[PDB]
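**Student:** Mind looking over this structure? Questions follow.
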Amino acid sequence: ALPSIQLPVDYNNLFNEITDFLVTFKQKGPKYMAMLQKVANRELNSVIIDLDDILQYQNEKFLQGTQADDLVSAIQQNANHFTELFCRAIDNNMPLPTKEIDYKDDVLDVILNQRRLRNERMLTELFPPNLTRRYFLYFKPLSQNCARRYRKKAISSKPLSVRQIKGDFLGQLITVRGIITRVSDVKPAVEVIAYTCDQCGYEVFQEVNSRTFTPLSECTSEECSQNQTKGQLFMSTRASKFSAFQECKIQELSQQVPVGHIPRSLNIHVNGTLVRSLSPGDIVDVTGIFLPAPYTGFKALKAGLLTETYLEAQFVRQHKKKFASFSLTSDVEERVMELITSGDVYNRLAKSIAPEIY
Amino acid sequence: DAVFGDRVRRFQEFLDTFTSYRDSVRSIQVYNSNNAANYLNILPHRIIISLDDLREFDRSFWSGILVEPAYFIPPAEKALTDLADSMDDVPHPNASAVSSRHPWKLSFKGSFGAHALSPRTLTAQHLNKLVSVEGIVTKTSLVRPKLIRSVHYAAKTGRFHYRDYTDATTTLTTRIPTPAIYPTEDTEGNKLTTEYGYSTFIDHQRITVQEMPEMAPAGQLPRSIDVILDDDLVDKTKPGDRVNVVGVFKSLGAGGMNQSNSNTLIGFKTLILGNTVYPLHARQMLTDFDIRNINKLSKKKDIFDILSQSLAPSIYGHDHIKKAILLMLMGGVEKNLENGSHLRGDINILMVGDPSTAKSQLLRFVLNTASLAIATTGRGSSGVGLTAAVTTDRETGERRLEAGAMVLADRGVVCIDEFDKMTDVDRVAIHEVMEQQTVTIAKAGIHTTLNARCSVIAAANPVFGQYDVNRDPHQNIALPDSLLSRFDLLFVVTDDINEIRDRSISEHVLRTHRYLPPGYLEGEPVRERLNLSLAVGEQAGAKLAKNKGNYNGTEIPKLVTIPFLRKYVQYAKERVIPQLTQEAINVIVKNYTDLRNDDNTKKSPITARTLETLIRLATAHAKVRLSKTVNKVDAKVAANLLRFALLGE
DNA sequence: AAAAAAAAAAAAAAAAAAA
DNA sequence: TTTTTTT
Ligand SMILES: Nc1ncnc2c1ncn2[C@@H]1O[C@H](COP(=O)(O)OP(=O)(O)OP(=O)(O)O)[C@@H](O)[C@H]1O
Ligand SMILES: [Mg+2]
Ligand SMILES: [Zn+2]
């Protein structure tokens, strides 16, 4: 069937190290418990992780000869698997809320309570974790001075051009640079789809990660495991889960285009709270995951091995400059005081516009 | 079966016989190791063999390669991979990188003989045979990655599984195809998650190469063939380049032999799996004694006029034109300021004159002499089709910009004939590229700025049949002053009727028409010839074979041959970036103030932009004599040349 | 089962304009 | 009034 190979990696030790880092980290007490507490209070809606903390923690714990491997290397080599590991670790170590909650507003939790008091009262199903998470998980690339701190070449970063990306970088975490040209609108994207089968006790849930799927028609409840269905099932919009989605493409800068060449483009998919964090016509430094994209969406049956590629955003530096709408501050106030003390202004302003033209 | 093993061990013996390739392999390995973790370039796993040595070792294996590469190349690649693996010694490797298994594919060089063809000559009997074809690059497709071998993981088992995918164009040998369906279920129902970052993806690009139109039959159009190259060398060169590619010529696809045929007269596809690519360039490096000769020429007092007179010896007179061409081919430097944006750096020259005074011939000479140049005609071009085009790539179904004419000649020179005979609309585009040397395309959902820093040389006819010397210079020209002021230098040529000059030019022309190619008799016409013997090619300072350049004795002043002049230009455009000084400033400002207030008749009005022309001409002349500073002599020569070009001797 | 179409190039007839 | 050029 499928041959097997031996790899040096094993995820059990990685997961244990992840949990140990999350619980024991000292940078207020531990930082990550401080975030997770306000997450529990339904105050924080997205979690951002820094690997500089991971690197420095691993290096400083290397002073005691117990650690055997490192994490940032495997993080750089592959990313999504570590996103799943991090979400599992967070859900295992989720703190209790220290504050009151406006609990009536959570309509999804009302539906969940109804379903539980319907099924468990008669003697219950384990709901998938993704249907319950209120938080988004984001990664942040490291800083070069942190790499300079140690001998190892834990670099990443290095804002490659659009054409500097090859087919060997698929799956890694890479940083690009360029001008944003097009930004699409915001549309809802499905994550978990919930149906209802005309009072079939538990209502079936399913999840889809691909950009296309197929629906359900007959439920597996025992009364419908009977030869004929206890009421036809329909898709329920309220119970299902959605995430904000947007699509943008980036174009190479003129300076980085080799002579006698045409600039190329690269697509970017953005999800979660980071949506609407960039506008067309600006220079940015985007860090993301370089993932493949199947061509079957075109449905041409050709390109048996050819596939398209895209990037998924993780952390955006807007860069460029802020107009700020002359928003008042102490520094600009002392600047205008200096201008008032300057006395006559208009002649100096005229002299200072275009000194190149005499 | 065992024939593969015998061929592999024979190739191992051959590799062990020679020691150069092993030295190259160990150099590559040590460079790769040194680039690992020492405070961006990498070397691909490719080595070039010279099959002349292989022929001198074994004729059977050489013949097998050159007749049926399918059964011979893979064993050689396997043996090379085994040797590289044995020589490799990495006790502490990485995890994802070690599973690459790069097979170290080969490249060839040497004499082919009857297997060096042209795109017109390729036909049925040449299929399945290694070949080397020359041509010009017409168009290129888009770089797209493709999958080879995926990696899966299952949480329960902890055992990684991998599946390998290959297509007809991936490998030389036909095998049962495998679809791109991801296996996500084990044999016992375990869930398998595809592991990105551990799978294998390689680049892919398709180009099409065309035969050179100069070597074409009587009244027949140039033709083209299809080339696929991948892995390394994936985006070398560009459209509009002379290349020579060596690869396997094979047929693929059912072609309608199945039930899908709709007519009896169907055919098959033909395609080339490229192995290696070389820049033909009709070579570009400098030797030690070459630099010594360039230096000893430069330190001479009178190099500039010798170089000027060296241009196009068959054209009589027009010495100042030759000097202007020489200065234009190696113009001044670009200036960019954090606040002052950009300043134009090269020179532009326009020619207007009476008919049949050898302008097109000199333009053709400039075409042949310069490194990169493109030929355009006013009546045979369209302005929108000159800069960019919106065309849809066939494989992707997406419309992408196609490079225009003058964009291909970025940093080069573009020559235009019958300039005044061009449609006025196109002219405005020229103004744009003469304003900031940048063309912008905003159409059909594409907004992009394209760089174009080329220089323009052109010739145009007066409004009448002949130039009228008694009229307003603006009256004699059909072009608006808006773009005429852009050109730095404008020349007016007229054939004054003097019997002495008539006799001299008659003697020169009659001397020219009595020329015979060396080694050839006069009784028969010029015939076509074969290519060079080797498809790929490559004591000092004591011979001066072509260094002095004086091929024959006709005048006391020396002359230099074209290749030496091109080598001098190549050295000068890279090795020196001169800077001006205050003495040249004083001379230039004095001349500008004098010329501004001479207050007499002149061919064209002067303005502030002429000082820029003086600055750039002085910089170019400093580049000519290979000095890092501009001295007042260059200011003097620039002023004299400007006075000649605008006042008249 | 279906890629199908915006972007170019070239050939006219009508109207208006300049001599 | 006629031929030219643009739509
Ligand atoms: N000084 C000269 N030396 C050699 N040949 C000359 C010289 N002057 C004119 N000729 C000849 O005159 C002929 C004119 O050819 P060509 O069409 O290139 O000239 P031109 O001035 O560029 O004309 P046009 O404006 O019609 O293109 C050529 O055959 C060229 O050899
Ligand atoms: Mg001519
Ligand atoms: Zn039901």
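Chain B residue numbers are taken from Swiss-Prot; in order, the displayed residues are 18-56, 89-331, 339-594, 630-740.
The way this entry was determined, per its header, is electron microscopy, 3.9 Å.
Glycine is treated like the rest: Cβ placed from N, Cα and C.
According to Swiss-Prot, the protein has these features:
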DOMAIN    B:359-566  domain 'MCM'
BINDING   B:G409, B:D410, B:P411, B:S412, B:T413, B:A414, B:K415, B:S416  ATP binding site
MUTAGEN   B:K415 to A  No effect on MCM2-7 complex helicase activity. Loss of MCM2-7 complex helicase activity; when associated with MCM5 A-422. Reduces MCM2-7 complex helicase activity; when associated with MCM2 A-549
**Student:** Does DSSP put B:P411 (ATP binding site) in a helix, in a strand, or in coil?
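**Tutor:** Going by the DSSP assignment, B:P411 (ATP binding site) belongs to neither helix nor strand, so it counts as coil.
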**Student:** Running a distance check here. Ligand 2 versus the binding-site residues B:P411, B:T413, B:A414, B:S416: which have CB less than 6 Å from one of its atoms?
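**Tutor:** List returned for ligand 2: B:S416.
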**Student:** Using all protein chains in view, find how many other C-beta atoms are within 10 Å of the C-beta of B:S416 (ATP binding site).
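**Tutor:** Step by step: centre on the Cβ of B:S416 (ATP binding site), count other Cβ atoms within 10 Å, giving 14.
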**Student:** Return the count of C-beta atoms lying within 10 angstroms of the C-beta of B:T413 (ATP binding site), excluding that atom itself.
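**Tutor:** The answer is 16.
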**Student:** Can you give me the Cα-Cα distance between B:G409 (ATP binding site) and B:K415 (mutagenesis position) in Å, rounded to a whole number?
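**Tutor:** Their Cα atoms are separated by 9 Å.
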**Student:** Cβ distance under 8 Å to B:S412 (ATP binding site), same chain, sequence separation 6 or more: which residues?
**Tutor:** B:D551
**Student:** Please list, in sequence order, the residues in the chain of B:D410 (ATP binding site) that are at least six apart in sequence and whose C-beta is under 8 Å away from its C-beta.
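**Tutor:** Correct list: B:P518, B:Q522, B:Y523, B:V549, B:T550, B:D551.
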**Student:** For the recorded ATP site, enumerate neighbouring residues of the same chain (Cβ within 8 Å of the Cβ centroid of B:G409, B:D410, B:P411, B:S412, B:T413, B:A414, B:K415, B:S416, site residues themselves excluded), in sequence order.
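**Tutor:** Once B:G409, B:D410, B:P411, B:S412, B:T413, B:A414, B:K415, B:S416 are set aside, the remaining close residues are B:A515, B:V549, B:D551.
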**Student:** Helix, strand or coil at B:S416 (ATP binding site), per DSSP?
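**Tutor:** The three-state answer is helix.
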**Student:** Between the binding-site residues B:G409, B:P411, where is the Cβ count within 10 Å the lowest?
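**Tutor:** Selected from the binding-site residues B:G409, B:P411 on minimum Cβ neighbours within 10 Å: B:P411.
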**Student:** Which residue, of the recorded positions B:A414, B:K415, has its CB surrounded by the fewest other CB atoms within 10 A?
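**Tutor:** Each of the recorded positions B:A414, B:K415 was scored; lowest Cβ tally within 10 Å is B:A414.
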